[PDB]
There are 2 protein chains.
Amino acid sequence: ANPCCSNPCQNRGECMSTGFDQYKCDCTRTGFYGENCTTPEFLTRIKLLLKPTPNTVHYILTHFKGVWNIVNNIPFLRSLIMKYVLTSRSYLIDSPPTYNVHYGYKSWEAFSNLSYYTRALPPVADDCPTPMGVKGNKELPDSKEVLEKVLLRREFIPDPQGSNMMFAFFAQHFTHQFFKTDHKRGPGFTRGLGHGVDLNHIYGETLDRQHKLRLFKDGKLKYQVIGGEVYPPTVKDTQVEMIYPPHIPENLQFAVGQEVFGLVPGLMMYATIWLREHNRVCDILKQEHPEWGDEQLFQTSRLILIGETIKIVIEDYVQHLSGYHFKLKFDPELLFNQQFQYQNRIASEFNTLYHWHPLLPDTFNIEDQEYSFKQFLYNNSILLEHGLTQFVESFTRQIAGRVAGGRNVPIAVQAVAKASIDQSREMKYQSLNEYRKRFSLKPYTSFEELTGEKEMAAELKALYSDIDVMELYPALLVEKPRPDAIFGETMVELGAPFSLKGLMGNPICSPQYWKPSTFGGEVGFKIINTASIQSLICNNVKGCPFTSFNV
Amino acid sequence: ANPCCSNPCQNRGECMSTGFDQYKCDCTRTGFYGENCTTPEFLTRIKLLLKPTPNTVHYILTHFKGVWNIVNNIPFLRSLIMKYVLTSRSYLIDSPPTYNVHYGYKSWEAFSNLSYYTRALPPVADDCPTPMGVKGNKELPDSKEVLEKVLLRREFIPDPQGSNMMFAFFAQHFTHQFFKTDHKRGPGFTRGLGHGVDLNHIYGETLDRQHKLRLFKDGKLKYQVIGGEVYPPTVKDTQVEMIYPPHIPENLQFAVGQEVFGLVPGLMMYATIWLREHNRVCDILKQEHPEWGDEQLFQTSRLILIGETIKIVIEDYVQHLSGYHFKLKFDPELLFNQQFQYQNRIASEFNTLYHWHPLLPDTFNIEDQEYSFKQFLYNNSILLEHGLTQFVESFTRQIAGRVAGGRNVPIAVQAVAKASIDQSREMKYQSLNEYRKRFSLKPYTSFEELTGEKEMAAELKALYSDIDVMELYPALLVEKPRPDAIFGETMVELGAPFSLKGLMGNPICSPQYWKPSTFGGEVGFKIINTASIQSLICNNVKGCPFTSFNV
Ligand code: HEM
Ligand code: HEM
Ligand SMILES: [C]OC(=O)[C]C1=C([C])N(C(=O)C234[B@@]56[B@@]78[B@]9%10[C@@]2%11B92%12B7%109B857B925B673B%11%1254)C2=[C][C]=C(O[C])[C]=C21
Ligand SMILES: [C]OC(=O)[C]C1=C([C])N(C(=O)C234[B@@]56[B@@]78[B@]9%10[C@@]2%11B92%12B7%109B857B925B673B%11%1254)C2=[C][C]=C(O[C])[C]=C21
Ligand SMILES: *[C@@H]1O[C@H](CO)[C@@H](O[C@@H]2O[C@H](CO)[C@@H](O)[C@H](O)[C@H]2NC(C)=O)[C@H](O)[C@H]1NC(C)=O
Ligand SMILES: *[C@@H]1O[C@H](CO)[C@@H](O[C@@H]2O[C@H](CO)[C@@H](O)[C@H](O)[C@H]2NC(C)=O)[C@H](O)[C@H]1NC(C)=O
Ligand SMILES: CCCCCCCCO[C@@H]1O[C@H](CO)[C@@H](O)[C@H](O)[C@H]1O
Ligand SMILES: CCCCCCCCO[C@@H]1O[C@H](CO)[C@@H](O)[C@H](O)[C@H]1O
Ligand SMILES: *[C@@H]1O[C@H](CO)[C@@H](O)[C@H](O)[C@H]1NC(C)=O
Ligand SMILES: *[C@@H]1O[C@H](CO)[C@@H](O)[C@H](O)[C@H]1NC(C)=O
Ligand SMILES: *[C@@H]1O[C@H](CO)[C@@H](O)[C@H](O)[C@H]1NC(C)=O
Ligand SMILES: *[C@@H]1O[C@H](CO)[C@@H](O)[C@H](O)[C@H]1NC(C)=O
């Protein structure tokens, strides 16, 4: 019955009911005007016919290697171009945040309640005739059929960008500090009240957990020594609650910041590495400041590790994902002379698009062993068996799977994928093309255009009938990938602004924070500004083994 | 023992211990360099000799009535100058926030923990030899002696700006939504987790309280009718927790958003007025949107009332306080093309400086009655006796007291004033001159310069011995006022930036919020943009009595 069910307002204009059968669109500062905000202004037209498509920019950034080879060696040009790149991802995310799963309109409840995931697009109203609004049938196609037809992996499809398990597990570990759904409340709620990179997955969400994890000497975290190697402490030793099956021995119940990192040895690997890094930084700082107490050492170390995290994510992780020849640079100073809100609210769609389970292989190859999913899950005895060095050397060698392209979701976690669909419907997500229009992307006019392929497109056309009823998540998983790339256009163009707000929106990137004294002086600052995955592993793993995000 | 005890770093440079007996100043982006950041740059020198003093600007804004009479009638000039005024209060407050009572250095605990008041200046370290750092004696002078010698009121000193009781109670009411100290935790802690103007003192801090206060019909708040007049509901009807003496009858235990507003009839007056305003706006919106449900009506009404509150605060409240001939304007669009952080964390010093208890008269004069403090406190039967109309008519006539100039704190609240001293020392506040330097003000070289008077200055010199040991709050209360004004320089130049961050930092002032559709269309937007204390009283108080913030 709601006259806004068809999402009539275009170009981010806001829809408002003006009666039972009438609507009005607020076209304030959209650059457009008219009934549904479709008539462009002069400056709008000018900026329109002069704006390059994301595929053109991507092509430019993945080609002309010599030009970028010259650019990367000129600090001025590199800084300028990096500033342009940062700018291109700005002004796409509502900050301060607006809607959530319970509010299709702006309200103080939606703004103040930090328990909600925020929403890039408002949910479809409950009284709408169809799940997507007014288009499509009364019900969306069977999620099981979608899953089995176009999502489930027949044969392992390797990532053409050469991503490995170091990358996959880094992605899981890193994202699971702000993607922490409160299943007690619902899919649209989060337990990560920090809504960003606070390293709560290392230090704990609450203060009591943090204290239980701390040694309260030299700023360090508690740890145990097995076979001369440093590992996280146990649940029995710290009373830190962790999620483990009842058949897991006490000496194998490692306790870390995030309570679910006992699930995968790959997660416990990075947990251990980051623990060791925190204590290392504590040693360095203690040597620099012998007059410092435990608390200051701990806090400063935490800030430093946050810095390292953002640094590595930008210049290694995203650098690998992008396939750019241009070297991305982590430098907050590039945003000081521009408008930028230093705050962030984790979006539900950001969570949804980051379900990169196709990265997972059928088996996990460590040294000379091939473990199944059943054998690998909740098995830290594997980590103790092979050790951190062998784990790094093995995960560096094993290639991960392609995320986009379709049919590469491992069967072992099929129930997860289906959930990603079901919950998406439960949270009343708008359609794919709506989210593309939301991020200034051209809507798909057919399923073949979406897939760049005829078979899966035919299946999807049989299931959804209309392209404007296609859902976001499976579209993300079956989308035509960029040339020999892991992702398609939608994944990148949606994930990048969210990532920008989630990284550069961190308070340590603010002018009053971004200075040496914040991190204990020039030494800590240098620890941040010289951070890399290779340096992390080299400094914290025995023998300094070679590591990378690609095979 | 801490080498930073003497506060060596000048011009907002940051001090860091580099050993047990050495320190270093981070002068990053301060405009200065050298050991303690005292050596200015060329551009810094240029900006320094061209910057007018706050007293000069105050003079220019409080004189030349004809010129300003011309300015206020030209939208362009008024917008320009208002933009300048807004800009002059920017770049003073740390946003995102930094320090608090327990952290004199930046840390994630200080940033993320919302239970803290933030701090404009870091606290004096615990191991410092003197309360202020290194200057002064081992202990600050007796707070009772300071109180009795320069703070306590002898004869009532009226405000030369003619501020009335409507103004005073509006001040208390408005400020007590973000000034809510958690005395269970300590004076450095707050219960206002929203840290700003969320109107929690009307709608309740939490969701349960709000839901208890709501009618869940037409978006309205619950209310009762007494003698034909609308008043807030009872504790018996809503089960809302309020603070009342044990002898207060159940039919007099009114339930409002803030648990302490029943202790002062002046507060209950405004609580009633704002309740009525909310329900009125609910009626208007319901007429505009017959298709809307209870929840959206409620939320939209809330946002609108926030708007009205900020509007009234800027164009009537602060307009009266300033004494400017220039007409201040509430317009978020003035900041849309400038760097501004739409977030706010309430500072402890902001709380301290806003203790304007000298505003209180010896008696409260209503119609033909003069109530003492003992008679006026916890007595809402007075409000029911005279009614809202007579209350407004009386409080409009009765003049309030001067805040600066010394010796005007009423004896009935001496215990409060003393606390303001004691707790200030408990939270380890830095000295008056440190806070003056922090906000780009010239340090006082004597107590006579501070007071502009010989007697109180002599007493203060006998007490503190050194002017650099003078505390912030009593200095605020005894400071030489501006010519025929209520405040001194420090009060204004410290209070104004805090207020800027507290008013324009509100999310409804952000470009994605500041639009008609946020407030249910052009009608609600007009309600916000045409709000005033006069219209607020006229719309909701019977007879539409004339009101103002001055006599
Ligand atoms: C052995 C490897 C993995 C397993 C067994 C696994 C399994 C799961 C499970 C069971 C969930 C929770 C489903 C639910 O709560 O409804 C989940 C959620 C998720 N997984 Fe994976 N996953 C793995 C690796 C990864 C990887 C490599 C990524 C890549 C970034 C990833 C991203 C996510 C995300 C974003 C969520 C949503 C979690 C939340 O909102 O709290 N996972 N995974
Ligand atoms: C009408 C009579 C008033 C009384 C009886 C009164 C009394 C008090 C009391 C008892 C406190 C708490 C002090 C403590 O717990 O240590 C207090 C706090 C305060 N008062 Fe007043 N006050 C009055 C009016 C005002 C006015 C007009 C203002 C200024 C607008 C004001 C501003 C404050 C502030 C800012 C606080 C601290 C709030 C907090 O931290 O929770 N009060 N007042
Ligand atoms: C989840 O999102 C992703 O898949 C990772 C990703 C990010 C992030 N970006 C970026 O565009 C960024 B984000 B970071 B860094 C570089 B700078 B900084 B923010 B600015 B913006 B720009 C890209 C760009 C291209 C590609 O592959 C085609 C992937 C990614
Ligand atoms: C407690 O603080 C006060 O004493 C209230 C106060 C505020 C606030 N301002 C301001 O300068 C501001 B900041 B905010 B708002 C008003 B507008 B907006 B920014 B523009 B600028 B202008 C002044 C200016 C002068 C005076 O007294 C002479 C008092 C105040
Ligand atoms: C944020 O919103 C959620 C959902 O509206 C609130 O959780 C509800 O809290 C009430 C008690 O006030 C319970 O009766 C409900 O069962 C809860 N619902 C869910 C889904 O958990 C939550 O309290 C809000 N948070 C804040 C800080 O107000
Ligand atoms: C914010 O800081 C306060 C003070 O450190 C925390 O409250 C303390 O919490 C510990 C429990 O972890 C208690 O034992 C202390 O008694 C509390 N102190 C006081 C004075 O309240 C509070 O938990 C912190 N908030 C968050 C969200 O971490
Ligand atoms: C300013 C214009 C510069 C154009 C540079 C060449 C950009 C060509 O961009 C093309 O975009 C296509 C879109 O589908 C992709 O499929 C191709 O891979 C890509 O080459
Ligand atoms: C206001 C009632 C308490 C004040 C009396 C105790 C403190 C005495 O204080 C004295 O008060 C004198 C008279 O005001 C002043 O002239 C002196 O400067 C002051 O020291
Ligand atoms: C868009 O506007 C046109 C005319 O301005 C109107 O015919 C059309 O119905 C609008 N779109 C929707 C979805 O209502
Ligand atoms: C866990 O891993 C070990 C190898 O160290 C293996 O022997 C064991 O069977 C695994 N546990 C399960 C339940 O498969
Ligand atoms: C400020 O610097 C000067 C010279 O560099 C030095 O003499 C002085 O001691 C410093 N200030 C403090 C408080 O130490
Ligand atoms: C409260 O005020 C009434 C007048 O309205 C007065 O009669 C009564 O004595 C007062 N109560 C107290 C305790 O002073």
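Chain B is numbered as in Swiss-Prot; the shown residues are, in order, 18-568.
Cβ atoms here come from the backbone N, Cα and C positions, even for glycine.
Feature annotation from Swiss-Prot assigns domain 'EGF-like' to B:18-55. The active site, proton acceptor feature in Swiss-Prot is assigned to B:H193; the stated evidence is experimental evidence. According to Swiss-Prot, the active site, for cyclooxygenase activity annotation covers B:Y371, on the basis of experimental evidence. Quoted from Swiss-Prot for the published mutagenesis B:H374 to Y: Impairs peroxidase and cyclooxygenase activities toward 2-arachidonoyl glycerol. Here Swiss-Prot flags B:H374 as heme b binding site. In Swiss-Prot, a mutagenesis experiment is listed as B:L517 to A, F, P or T, annotated with the note Slightly reduced activity. In Swiss-Prot, a published mutagenesis experiment is listed as B:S565 to A, annotated Decreases acetylation by SPHK1.
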(request) Other Cβ atoms within 10 Å is the metric here; tell me which of the recorded positions B:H193, B:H374 scores highest. (result) B:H374
(request) For the domain 'EGF-like' (B:18-55), find every same-chain residue at least 6 residues outside the stretch whose CB is under 8 Å from a CB in it, and list them. (result) 61, 64, 122, 141-142, 144-146, 150-152, 447, 451, 454-455
(request) Work through the recorded positions one by one (B:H193, B:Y371, B:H374, B:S565) and name whichever has its CA nearest to the CA of B:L517 (mutagenesis position). (result) B:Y371
(request) Around the Cβ of the residue listed as 'active site, for cyclooxygenase activity', how many other Cβ atoms lie within 10 Å? Please give the count over every shown protein chain. (result) 18
(request) Determine the Cβ neighbour count for B:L517 (mutagenesis position): the number of other Cβ atoms within 10 Å of its Cβ. (result) 22
(request) Would you mind sorting out which recorded positions among B:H193, B:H374, B:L517, B:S565 put a C-beta under 6 angstroms from ligand 4? (result) B:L517
(message) If I take the alpha carbons of B:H374 (mutagenesis position) and the residue listed as 'active site, proton acceptor', what is the distance between them in whole Å?
(response) 13
(request) State the Cα to Cα distance, in Å, between B:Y371 (active site, for cyclooxygenase activity) and B:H193 (active site, proton acceptor), rounded to an integer. (result) 10
(request) Please check each of the recorded positions B:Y371, B:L517, B:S565 and report the ones with a CB atom less than 6 Å from an atom of ligand 2, ordered along the sequence. (result) B:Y371
(request) Write down the Cα-Cα distance for B:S565 (mutagenesis position) and B:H193 (active site, proton acceptor), rounded and given in Å. (result) 21
(message) Give me the count of other Cβ atoms within 10 A of the Cβ belonging to B:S565 (mutagenesis position).
(response) 15
(request) Count up the helix, strand and coil residues in the domain 'EGF-like' (B:18-55) according to DSSP, in that order. (result) 0 helix, 10 strand, 28 coil
